[PDB]
There are 4 protein chains.
Amino acid sequence: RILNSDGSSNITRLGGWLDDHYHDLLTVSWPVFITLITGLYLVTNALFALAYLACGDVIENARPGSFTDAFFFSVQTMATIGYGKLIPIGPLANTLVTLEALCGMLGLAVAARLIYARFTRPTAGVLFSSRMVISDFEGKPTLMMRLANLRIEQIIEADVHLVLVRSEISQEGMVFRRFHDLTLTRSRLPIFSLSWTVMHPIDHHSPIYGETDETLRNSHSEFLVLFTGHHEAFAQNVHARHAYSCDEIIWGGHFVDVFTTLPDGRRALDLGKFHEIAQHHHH
Amino acid sequence: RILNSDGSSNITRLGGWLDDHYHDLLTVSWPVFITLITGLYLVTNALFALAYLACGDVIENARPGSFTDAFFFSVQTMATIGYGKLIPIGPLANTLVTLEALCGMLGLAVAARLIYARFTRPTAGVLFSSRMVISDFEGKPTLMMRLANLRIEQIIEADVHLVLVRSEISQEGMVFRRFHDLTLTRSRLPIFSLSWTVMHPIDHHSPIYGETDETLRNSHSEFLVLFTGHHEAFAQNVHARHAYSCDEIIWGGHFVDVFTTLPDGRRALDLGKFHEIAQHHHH
Amino acid sequence: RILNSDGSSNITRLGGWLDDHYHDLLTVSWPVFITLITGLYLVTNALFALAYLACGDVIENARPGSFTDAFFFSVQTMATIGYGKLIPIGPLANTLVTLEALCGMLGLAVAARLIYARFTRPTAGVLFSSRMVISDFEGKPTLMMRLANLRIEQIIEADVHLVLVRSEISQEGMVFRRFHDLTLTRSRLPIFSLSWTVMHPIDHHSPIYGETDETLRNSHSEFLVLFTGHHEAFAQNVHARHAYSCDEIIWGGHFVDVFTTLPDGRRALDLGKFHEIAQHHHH
Amino acid sequence: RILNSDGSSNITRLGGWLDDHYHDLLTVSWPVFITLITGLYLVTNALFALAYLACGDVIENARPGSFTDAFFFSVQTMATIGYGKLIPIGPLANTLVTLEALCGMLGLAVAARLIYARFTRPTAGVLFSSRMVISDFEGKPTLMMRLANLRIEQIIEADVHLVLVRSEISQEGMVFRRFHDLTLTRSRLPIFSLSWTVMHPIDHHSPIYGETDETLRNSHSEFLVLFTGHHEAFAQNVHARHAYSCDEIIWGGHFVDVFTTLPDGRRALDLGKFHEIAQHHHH
Ligand SMILES: [Cl-]
Ligand SMILES: [Cl-]
Ligand SMILES: [Cl-]
Ligand SMILES: [Cl-]
Ligand SMILES: [Cl-]
Ligand SMILES: [Cl-]
Ligand SMILES: [K+]
Ligand SMILES: [K+]
Ligand SMILES: [K+]
Ligand SMILES: [K+]
Ligand SMILES: [K+]
Ligand SMILES: [K+]
């Protein structure tokens, strides 16, 4: 497989610590992110502790020269707790308190907004069919796959972009992976609530015209699907990607109706039937 | 009705606690959201209270072994109030204070940003006409519905996507709901301030060409409308959806002019006339 | 004038307190917004003051029954200042402190995020020419207007949508304002840095084909311009709107080159020349 | 060069302090931004210090008339530290504390949200080839340039807009820079993971049809590239711009394959080969 089932590439890649700070703060794992924020919080409070000590004995009820007492006073100042046992003395420590309160209020507000950004990533909650089918629709062979909304809230302006990716030999003897846009009957669904079957009519303008299971395997053909939409639950845009290889196309298959009948005779959506494909079996 | 008047589906659906945390935090009711935040706030302060107690008697002016005194000290630390009656003693409680201040400052900032997200959902403030009409416009039968901006602020790049949804029998005997895009005379209005009448000319390319009130009812025809736009009041995008059934089309009707004359002879917008449709009555 | 110079409508409009809370919190004036936030802050602290008093004398160093002492203790609790002169006594006041700290931390965080939203509205910083011109370009009469970027930072994917708005009589004797999209030579400028002249070639497909200054005045013709783009300074989308009446079209005029020569022989942009139009004067 | 390599213009520009506050707060340098926030923090605390003094001796444990003691009490109130040595006396200072806590909580929250906005600007992390090439592709001369994703995370709905910018003489003897959209074989790549070669087939509809290296230099031809896309790492849109002059087009050159073979026989992406162009050398 060139592309994984999720649509990402398998190709190995090659060719400063804070050179991409924002990206790294978002993509780094939660234990790493936590260590970074917690360590920065502790390192800043250790730097102010040393600063208070460099002024002399400028913290009331603190043991002279005690870093521990200066650190805990710094925490009480930076977090703006201010119990009042450890309190600043003179213009030097009060100036440092004024600087530290500002750093803590600003820096902890930024750290908290970064936690929120990492936490509020919306997921499309869209299910792609495990396979694609090739069967006749309106008297023409048609490539199909389907999507379902896994949530109760609607996706507005839902778009699907289907692309064929195959190996080709150019007119000047150049071997390369080419990307062919597959024209869909409907690429935009204004309101996506339940199930959507995406169709590519295989006409003389289709890059898979006259193609068989065998010819798709020789060009190492792959089908890449991008779904985009605005999700009403999040009041944000969402996307989902997927990839099918040549062996995931059921030639002559048709998708089973997902709309089932409940015991009370009601019409329901059964996503148990979502990956079910019907085929004709010969002797 | 397959689709409700708001554009949602009526179909019954089937086929972990924190498996969709962000969606559930946004879509859950306000009393439930409040119980969750308040309970998490109280449970965290109860966990730190127990932690302070596990260290021994490390809170000044607290009754030894008192959970109540340890809980209220935890609240005073986590909220960063720090009155100074209940104060930490030793390296163990001061370390817990340092950890608790961080959790509270970060966690309460995230909870507050989540309240803001739930509170700042923009509404389009767009009124859809209670009916659609079918009457001649520029010598051609035309399907129409109308929208009005209920607010003083404008919607920029306003888009309308009108779709017919009917039951159909495919060439291979497949019964299914098909979605037909209805081509509008104008689908984009760069600046939407007052009233907008949306028109679908019923020409030989229209899916409702040669269709009558009777034929629309036999295919269980429905009309789905999606409105999108950028709202100047919110400096955010907005949308609105609506649905009409076959019995909500006034055949031969025309919308009444909404621009009324005020006593001072001034031209005004009267949204009292917005749902008024004029029809010819025969003997 | 039907439409003002800024693109808004002049039409008079007609046809619950917290029924549109979010819109009203954004569009209300700053003195009103401030009164609302400040009053809510003061009313909440007065409600907790009364609550503390209803428990009895549960505030140390407070005068029994004093609302003033209970109010200032509430402020010290809700703002999380906690000096430590006024401190809570018993399980009742400590429970109220726990509730009040939560309300204040959450509610003041939301109020502050609302101030930021009202404060960070981006302006396009785009100058529209005071007039439009009609003159020959590539041997065809062309309608033109121009825009300039007033800032050093670029606007990416800049779009212009020009529309004619005139009064018309329909085939069934209906008088109405019709919106005609005016097709531009270029409606998209990927990178907008300096000046952009927008052109509508008046060909047989133009709604202003065969139109004169006189015929535009009889239909009360107006030209509405919408500019949209992504601003690099804000890393946000921006828009600007404008409107021209029939008397703001210079028939036969051409815009003066804005690129001037500086004393050091350097080529500069002179936005002093931006509204300058050249015309031929006859005897 | 009219346009720099980054796509910005070189043209010199000409033609109130808080007249563009939000833009200036985002585009101003970090030392300037810090001085502004820090100075505003210090000036506000100096104004409350003076206010407390104007009431008389209304701060316990403060030296009468001492601005230093009133300033540090103001810092302790505005930051909500509240140690409890300097505490307010009477209805006048307690009213000022109530006002100051509100200002500090709101104003410091806004300042912190502004730091976050300045800090969380996403970069596309896209590499443009140092040159463009003109060589035959599918038996037609084709203009090409290429882009690579410098990060592991994908860009979804990646768009490329290529424009020619040359000096031209109009039919009425007008010399001006004209912007020609160059039609690409593929302008949209739904999922951009590795390398993308952008192609403009030079057919009879191309503005560079029949053009040579010499004719492109006489019109001072430049090629402007805009890349846009949605970045999965940031869950935000991104863009990148670039510009090529006439001397940056390798006539007859073709880009070298970036997909290299690793010692374990694995296929890898070598961005060391990204700027490598192959050419035929004659005697
Ligand atoms: Cl925020
Ligand atoms: Cl935000
Ligand atoms: Cl096709
Ligand atoms: Cl049609
Ligand atoms: Cl035209
Ligand atoms: Cl072309
Ligand atoms: K505090
Ligand atoms: K405090
Ligand atoms: K305190
Ligand atoms: K205290
Ligand atoms: K805070
Ligand atoms: K104290």
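Every residue number used here counts from 1 along the chain in the order it is shown.
Backbone N, Cα and C atoms are what each Cβ position is placed from, and that goes for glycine too.
The secondary structure of D:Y22 (mutagenesis position), as reduced to three states from DSSP, is helical. Sequence-distant contacts of D:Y22 (mutagenesis position), defined by Cβ-Cβ distance under 8 angstroms and a gap of at least six in the same chain, do not exist. Among the mutagenesis experiments that Swiss-Prot reports, D:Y22 to F (Swiss-Prot position 38) is described with the note: Decreases channel activity.
Swiss-Prot gives this note for the published mutagenesis D:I59 to S (Swiss-Prot position 75): Increased channel conductance. Residue environment of D:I59 (mutagenesis position) contains 25 other Cβ atoms, counted within 10 Å of its Cβ in all protein chains.
In the three-state DSSP scheme, D:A62 (mutagenesis position) is classed as coil. For the mutagenesis experiment D:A62 to P (Swiss-Prot position 78), the note given by Swiss-Prot reads: Increased channel conductance.
Quoting Swiss-Prot on the mutagenesis of D:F72 to L (Swiss-Prot position 88): Strongly increased channel conductance due to defective gating. Cβ neighbours within 10 Å of D:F72 (mutagenesis position), excluding its own Cβ and spanning all shown chains: 26. In the three-state DSSP scheme, D:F72 (mutagenesis position) is classed as helix.
For the mutagenesis result D:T77 to I (Swiss-Prot position 93), the note given in Swiss-Prot is Increased channel conductance. In the three-state DSSP scheme, D:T77 (mutagenesis position) is classed as helix. Residues near D:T77 (mutagenesis position) in space but far in sequence (CB under 8 A, at least 6 apart, same chain), listed by position: D:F48, D:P88, D:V97, D:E100, D:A101, D:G104.
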Mutagenesis positions (D:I59, D:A62, D:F72, D:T77) in Cβ proximity to chain C, threshold under 8 Å:
D:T77
Return the mutagenesis positions from the list D:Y22, D:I59, D:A62, D:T77 for which some CB of chain A is under 8 Å from the residue's own CB; sequence order; 'none' if the set is empty.
none
Between D:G15 and D:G16 there are 4 residues with no coordinates; how far apart are their CA atoms in Å?
16
Which residues, sitting 6 or more apart from D:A62 (mutagenesis position) on the same chain, put a CB under 8 Å from its CB?
D:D69, D:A70, D:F73, D:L86
Please report the Cα separation of D:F72 (mutagenesis position) and D:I59 (mutagenesis position) in Å, rounded to an integer.
11
